[PDB]
Amino acid sequence: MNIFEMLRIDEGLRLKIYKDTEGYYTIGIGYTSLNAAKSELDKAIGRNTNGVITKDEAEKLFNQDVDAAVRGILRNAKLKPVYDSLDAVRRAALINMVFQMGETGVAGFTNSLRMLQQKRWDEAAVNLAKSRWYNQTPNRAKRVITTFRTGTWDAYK
């Protein structure tokens, strides 16, 4: 088990485009005007695909984003610190975080972070949990949260 498998348990998977509730249209794995959408897939993958891609192209994308989540962590002065003090399992749940909402958005949880360095696990499991984040996605919110609190992937098996 690795971060990748994680987000794949977390983002479903689409071979065709999907408009969703806010107007976001997503494809492949955790990926973000329907024409403006199949006018970026055209640029992302490398071609015209009418909204459809293969699992390869879907995942190549995955790979793209993920590596990005990584970097957005280190370009940040607020995250890299908390990162370095986290272990593999805890660090990845952070990566599952940035992936989802991005560095800046996570950059908002200062309390929750200071709590994640002192290793106040529990407190950071209850702070993160009372959020617009959590309320909208309690299923994955909870998984990545358990992860932050235990130091194990028993939220993924």
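Sequential numbering from 1, following the chain as shown.
Note that Cβ sites are derived from N, Cα and C of the backbone, with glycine treated the same way.
Among the mutagenesis results in Swiss-Prot, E11 to A, F, H, M or N has the note: Complete loss of enzymatic activity. The residue drawn here is the original one. Packing around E11 (mutagenesis position) is summarised by its Cβ count: 19 other Cβ atoms lie within 10 angstroms of its Cβ, all protein chains included.
Record note (Swiss-Prot) on the mutagenesis of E11 to Q: Complete loss of activity.
Here the residue is the original one, while Swiss-Prot reports the published mutagenesis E11 to N with the comment Loss of 84% of enzymatic activity.
The active site, proton donor/acceptor annotation in Swiss-Prot covers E11 (among others), and the record cites experimental evidence as its basis.
Record note (Swiss-Prot) on the mutagenesis of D20 to C: Nearly no effet on specific enzymatic activity. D20 (mutagenesis position): 9 other CB atoms within 10 A of its CB, across all protein chains.
Swiss-Prot documents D20 to A, N, S or T as a published mutagenesis change and attaches the note Complete loss of enzymatic activity. DSSP classifies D20 (mutagenesis position) as coil under the three-state reduction.
According to Swiss-Prot, the experimentally introduced change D20 to E or Q is described as follows: Loss of 99% of enzymatic activity.
What Swiss-Prot lists as active site, proton donor/acceptor is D20 (among others), and the listing cites experimental evidence.
According to Swiss-Prot, the mutagenesis experiment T32 to H (Swiss-Prot position 26) carries this note: Facilitates transglycosylation more effectively than hydrolysis; covalently bound substrate. Within its own chain, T32 (mutagenesis position) has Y24, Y25, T26 as residues 6 or more apart in sequence whose C-beta sits under 8 angstroms from its own.
According to its DSSP assignment, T32 (mutagenesis position) is coil. While the structure shown retains the original residue, Swiss-Prot records the mutagenesis experiment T32 to E (Swiss-Prot position 26) with this note: Complete loss of activity at neutral pH; covalently bound substrate.
Just so you know, the Cβ of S112 (mutagenesis position) picks up 22 other Cβ atoms within 10 Å once every protein chain is counted. Quoted from Swiss-Prot for the published mutagenesis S112 to F (Swiss-Prot position 117): 10-fold decrease in enzymatic activity.
Annotation of the published mutagenesis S112 to V (Swiss-Prot position 117) in Swiss-Prot: 50-fold decrease in enzymatic activity; the original residue is retained in the structure shown.
Under its mutagenesis annotations, Swiss-Prot gives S112 to I (Swiss-Prot position 117) the following note: 500-fold decrease in enzymatic activity. Taken residue by residue with DSSP, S112 (mutagenesis position) is part of a helix.
What Swiss-Prot says about the mutagenesis result for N127 to I (Swiss-Prot position 132) is this: 5-fold decrease in enzymatic activity. Sequence-distant contacts (6 or more apart, same chain, Cβ under 8 Å) of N127 (mutagenesis position) comprise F109, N111, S112, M115.
Under its mutagenesis annotations, Swiss-Prot gives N127 to M or F (Swiss-Prot position 132) the following note: 2-fold decrease in enzymatic activity.
Note: the CA-CA distance between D20 (mutagenesis position) and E11 (mutagenesis position) rounds to 13 Å.
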